[PDB]
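Contents: one structure, followed by commentary.
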Amino acid sequence: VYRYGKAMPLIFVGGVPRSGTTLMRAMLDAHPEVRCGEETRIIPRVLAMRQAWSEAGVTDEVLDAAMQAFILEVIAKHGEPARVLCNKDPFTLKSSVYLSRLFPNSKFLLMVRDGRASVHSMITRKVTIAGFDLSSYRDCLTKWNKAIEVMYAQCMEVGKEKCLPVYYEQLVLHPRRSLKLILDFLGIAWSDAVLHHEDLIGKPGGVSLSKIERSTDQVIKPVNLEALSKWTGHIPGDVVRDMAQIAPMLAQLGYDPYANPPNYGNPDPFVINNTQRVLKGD
Amino acid sequence: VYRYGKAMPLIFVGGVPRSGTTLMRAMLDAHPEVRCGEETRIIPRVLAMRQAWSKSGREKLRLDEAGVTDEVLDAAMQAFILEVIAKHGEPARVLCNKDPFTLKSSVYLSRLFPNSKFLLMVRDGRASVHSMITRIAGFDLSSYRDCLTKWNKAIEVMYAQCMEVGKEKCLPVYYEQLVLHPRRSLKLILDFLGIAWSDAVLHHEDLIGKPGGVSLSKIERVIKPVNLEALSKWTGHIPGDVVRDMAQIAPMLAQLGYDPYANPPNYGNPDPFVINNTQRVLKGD
Ligand SMILES: Nc1ncnc2c1ncn2[C@@H]1O[C@H](COP(=O)(O)O)[C@@H](OP(=O)(O)O)[C@H]1O
Ligand SMILES: Nc1ncnc2c1ncn2[C@@H]1O[C@H](COP(=O)(O)O)[C@@H](OP(=O)(O)O)[C@H]1O
């Protein structure tokens, strides 16, 4: 018997697409106490319009009250129940300041991935997004740039207490250390299942996957390294050149725009072994 | 302490604008047990979208897969619409809402609120199209021919809806009958609603801005009691050609009980109550 209300502890995962957000949430679904389930599509959509509209008696208080209820139901109902509910829709983190006012005990994880990886990913994989023109890296990166800048600004306004930035490459390399702190920030008791998400797909309490969502056939495998840097070499020289003009965020976030790639770090044995397993066809 | 939930008894007012929907609701608000309030503008808005999503072919496939099914949607819709209706005005025992185009989706609305009732305001389209031309999403600002055809398509849908809905849930309410016979119509309506008669109903003008009664927006396009003035004023101002093609432009008038060739039809005879009301208004009360 699970209760759900305005004031419950919620988790919102997000960031720019291709930022291992599916990965992020999948490890949280695997946790027994937690469910995120797939991307809703609808929640961002109703927020987009929500943004838009801000005598009829239709005051801020009402719209918000209506939003609360609307969103609550979707998350609650769109998947299997749990004690801690979570939702993953990349662009939500756009409205996070608002979201925090609605659900004063929700928390936020903002997936930060080298946009060079993100933009490569979306370009090679043909993943059409809101305004992201697939024909120019320059376009995409500017866009990524604008995008990320905002969500971060939000996350920062929000506060260290409610929003936690989550570095995809830090995660891929050191999943064990990562999740620990994550759930700690989240304030939930440890479970090792996190690292074994791959083993909980289509299984109850665990991880529910959309077979038409794009970041699927990669999340099916365990935390693997293959993606971190396959982007390097593919960037148009002139873009590589204008790198810090097109994406000053790179720098701010600690991504050396002129490092091609940077040195992200060194892998845990766990991950290496996983990656190996991946090449073998497990 | 007023409670609220999915299944409570709701009143939906609607119909093509300039059909006296404000009157209808204004008189309802006057009831001490009832509150409709203003047009919200948002509810029909969200519905349309919800419609679209389902009215899609590719996004549904998507949405279901995500675990976001009709049920959830509906669940959300409910929760959403509810709040608005619950919060936007004064608390009441019976809650009602008025947003013209709502009644375009009553089929779905009734599925959402199994104990909701619907009043479809039906005013001769010649008096609405004139009203609207002289004083909407879908309509054209420079043709009577276009305004009517459109009134036509619009009212043709809301009625089929009201009809599939069932006499029991949906009641066509005739503007001219209401204005002519306010005590008769309101008796037949509270009845169909199963709401106890109160006398405050016929005295709506005295209860604007007053607690338990009629709340108005000062920028909606009613302040006077039930008056005869708006009934036949439309006649004479219709381009002869549109008066010639009347039955093709709106076959609906005919089936609704409006004679497309009577200019006007003979609507009926006023209550001594509505005449004395028409008289106090010409005097400046
Ligand atoms: N188990 C896993 N290990 C590492 N990366 C994963 C993963 N599952 C999914 N991903 C990554 O998820 C990224 C897309 O992120 P999102 O989840 O926001 O769409 C993909 O980036 P690439 O397309 O560069 O590989 C993919 O590599
Ligand atoms: N007290 C009253 N008596 C008669 N008709 C009224 C009224 N208050 C409002 N109405 C009518 O309701 C119509 C607008 O209603 P709605 O809310 O459906 O748009 C107007 O039509 P006209 O524009 O022809 O005058 C107006 O005459």
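Numbering of chain A is taken from Swiss-Prot, so the residues present carry the numbers 61-114, 125-352, in order.
Keep in mind that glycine also has a Cβ here, set from the backbone N, Cα and C atoms.
When other Cβ atoms within 10 Å of the Cβ of A:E99 (mutagenesis position) are tallied across all protein chains shown, the result is 27. Among the features that Swiss-Prot reports, active site, proton donor/acceptor is placed at A:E99.
Its own atom aside, the Cβ of A:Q288 (3'-phosphoadenylyl sulfate binding site) has 16 Cβ atoms within 10 angstroms in the protein chains shown. Look at Swiss-Prot and you will find A:78-82, A:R183, A:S191, A:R195, A:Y238, A:285-294, A:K300 tagged as 3'-phosphoadenylyl sulfate binding site, backed by a large-scale study or a structure entry.
Under the DSSP three-state reduction, A:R78 (mutagenesis position) is assigned to coil, being neither helix nor strand. Around A:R78 (mutagenesis position), the C-beta neighbours below 8 angstroms that are at least 6 residues distant in the chain are A:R183, A:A187, A:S188, A:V189, A:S191, A:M192, A:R195, A:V197, A:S285. Per Swiss-Prot, mutagenesis A:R78 to A is noted as: Strongly reduced enzymatic activity.
Secondary structure from DSSP puts A:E99 (mutagenesis position) in coil. In Swiss-Prot, a mutagenesis experiment is listed as A:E99 to A, annotated with the note Loss of sulfotransferase activity.
Among the mutagenesis entries in Swiss-Prot is A:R101 to A, noted as: Prevents dimerization and strongly decreases enzyme activity. Sequence-distant neighbours of A:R101 (mutagenesis position): residues of the same chain at least 6 apart with a C-beta under 8 Å from its C-beta are A:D159.
Under mutagenesis, Swiss-Prot gives A:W113 to A with this note: Prevents dimerization and decreases enzyme activity. Cβ neighbours within 10 Å of A:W113 (mutagenesis position), excluding its own Cβ and spanning all shown chains: 10.
Swiss-Prot lists A:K158 to A among its mutagenesis entries, and the accompanying note reads: Nearly complete loss of enzymatic activity. Counting Cβ atoms from all protein chains shown, A:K158 (mutagenesis position) has 26 others lying within 10 Å of its own Cβ.
Following the DSSP three-state reduction, the secondary structure of A:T198 (mutagenesis position) is coil. Annotation for A:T198 (mutagenesis position): same-chain Cβ neighbours under 8 Å, separated by at least 6 residues, are A:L204. What Swiss-Prot notes for the published mutagenesis of A:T198 to A is this: Slightly decreased sulfotransferase activity.
DSSP assigns A:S285 (mutagenesis position) to coil in the three-state reduction, placing it in neither a helix nor a strand. What Swiss-Prot notes for the published mutagenesis of A:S285 to A is this: Abolishes sulfotransferase activity.
In the set A:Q288, A:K291, A:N294, none of the binding-site residues has a C-alpha within 10 Å of the C-alpha of A:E99 (mutagenesis position).
Of A:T81, A:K158, A:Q288, A:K291, A:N294, all annotated as recorded positions, the residue with the shortest Cα distance to A:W113 (mutagenesis position) is A:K158. If you draw a 10 Å sphere around the CB of A:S191 (3'-phosphoadenylyl sulfate binding site), it holds 22 other CB atoms from the protein chains shown.
Across the break of 10 residues that separates A:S114 from A:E125, the C-alpha atoms are 13 angstrom from each other.
Long-range Cβ neighbours of A:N294 (3'-phosphoadenylyl sulfate binding site) (same chain, at least 6 residues apart, Cβ-Cβ under 8 Å): A:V242, A:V341, A:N344, A:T345, A:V348. Among the recorded positions A:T81, A:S191, A:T198, A:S285, A:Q288, A:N294, the residues whose Cβ sits under 6 Å from any atom of ligand 1 are A:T81, A:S191, A:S285, A:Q288, A:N294.
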